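For reference, the structure is listed below as structure tokens.
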Amino acid sequence: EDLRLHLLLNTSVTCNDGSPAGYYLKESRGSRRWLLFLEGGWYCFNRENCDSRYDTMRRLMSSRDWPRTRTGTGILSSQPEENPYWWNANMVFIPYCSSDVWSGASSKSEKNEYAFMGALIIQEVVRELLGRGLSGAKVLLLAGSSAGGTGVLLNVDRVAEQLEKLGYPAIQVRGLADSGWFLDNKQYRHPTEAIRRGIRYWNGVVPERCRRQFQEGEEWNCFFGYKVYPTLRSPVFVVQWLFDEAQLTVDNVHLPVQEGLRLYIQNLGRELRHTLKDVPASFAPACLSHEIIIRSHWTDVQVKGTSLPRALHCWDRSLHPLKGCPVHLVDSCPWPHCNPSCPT
Ligand SMILES: O=c1[nH]nc2ccc(Sc3ccccc3Cl)nn12
Ligand SMILES: *[C@@H]1O[C@H](CO)[C@@H](O)[C@H](O)[C@H]1NC(C)=O
């Protein structure tokens, strides 16, 4: 319970239901490293599916029932045995309560049942943290899992742009996108369309260079990592299971596998591996799983003999190739769990 809740002092930056958004914070005085983690949890794209989400997933739409504390786990742990990478950093967990893949900039109003303010929540958290020690940071790592991982890709350059405009050009803004690198591929049996409808429903915003490439009506393209990543200026480390369970879910794959499905699964991993070929900081194990960075046993998986905490440390060193300390770690074996270190 080591991170303490702070609801946003600007109570107009709200969760879906108009309750104030917030963040959980554990300060580490003397550390100039700040980790801001974006929670995931899918999204909702119209009044009717948002109403259903409000009935049975309300913590993802409201702060009314949030606990006063949370325990930092995985990359958010302050214990060096659990977090070899950044155990001494200032830890921030930003709850996902906007249902908009962290892209929205719309308030609840006469015409809007729900507020979708994910992009503004991030910017307000950053602004309020500056008075709490973030002004002295040397590195701000914006991390996230699942919808939060996509949120990193959508927001990392805006955070960098915010800090420059606020007069803090010495803070190095970086991104860590976990399990948010998806493919707009063909389903195995019969997301782009839901993201398309969602952006309109949310007033969703995408990075500016990506917006300018794809232009009006096509901003949904920027929710897909392989399309938005090349447009980003901030350093971004991409973590993605080659056979992500959420990718298979949207592909209508549910796991004695016959030839058609075997070929589909192998092609997906290849598509995967191909989109990461030009991503120099990446960690992509050949496993059927979902998320990594805030799991307590995130240290266990290895690609080519290197763990993710090591790869992230090598990435830090690279931002000061390195002998025995690699940053590009993508499995080449073609089937789930061909890497023996995959989670059970
Ligand atoms: O939070 C979780 N867990 N698994 C998933 C899968 C997709 C999403 S949103 C999304 C993001 C980028 C592209 C397409 C979509 Cl649809 N969020 N999510
Ligand atoms: C509160 O947040 C809203 C939305 O970002 C912004 O328009 C407003 O100016 C903020 N208020 C203050 C006092 O910063």
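Numbers in chain A come straight from Swiss-Prot, and the residues shown are 87-276, 287-351, 355-419, 428-451, in order.
Method of determination (from the header): X-ray crystallography, 1.3 Å.
The backbone N, Cα and C atoms fix where each Cβ goes, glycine too.
Taken verbatim from Swiss-Prot:
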type	residues	note
ACT_SITE	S232	active site, charge relay system
ACT_SITE	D340	active site, charge relay system
ACT_SITE	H389	active site, charge relay system
MUTAGEN	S232 to A	Abolishes enzyme activity. Unable to mediate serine depalmitoleoylation of WNT proteins
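Shown here: features listed in Swiss-Prot, placed on the structure.
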| residue | record | DSSP (3 states) |
| --- | --- | --- |
| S232 | mutagenesis position | coil |
| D340 | active site, charge relay system | strand |
| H389 | active site, charge relay system | coil |
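In the deposited coordinates, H276 and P287 are the last and first modelled residues around 10 missing ones; Cα to Cα they measure 12 Å. Taking a Cβ cut-off of under 6 Å from any atom of ligand 1, the recorded positions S232, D340, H389 reduce to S232. Counting only same-chain residues at least 6 apart in sequence, those with a Cβ under 8 Å from the Cβ of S232 (mutagenesis position) are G126, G127, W128, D264, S265, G266, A342, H389, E390.
Most other Cβ atoms within 10 A: among the active-site residues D340, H389, that distinction falls to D340. The model of this deposited entry stops at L351 and resumes at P355, leaving 3 residues out; those two Cα positions are 9 Å apart.
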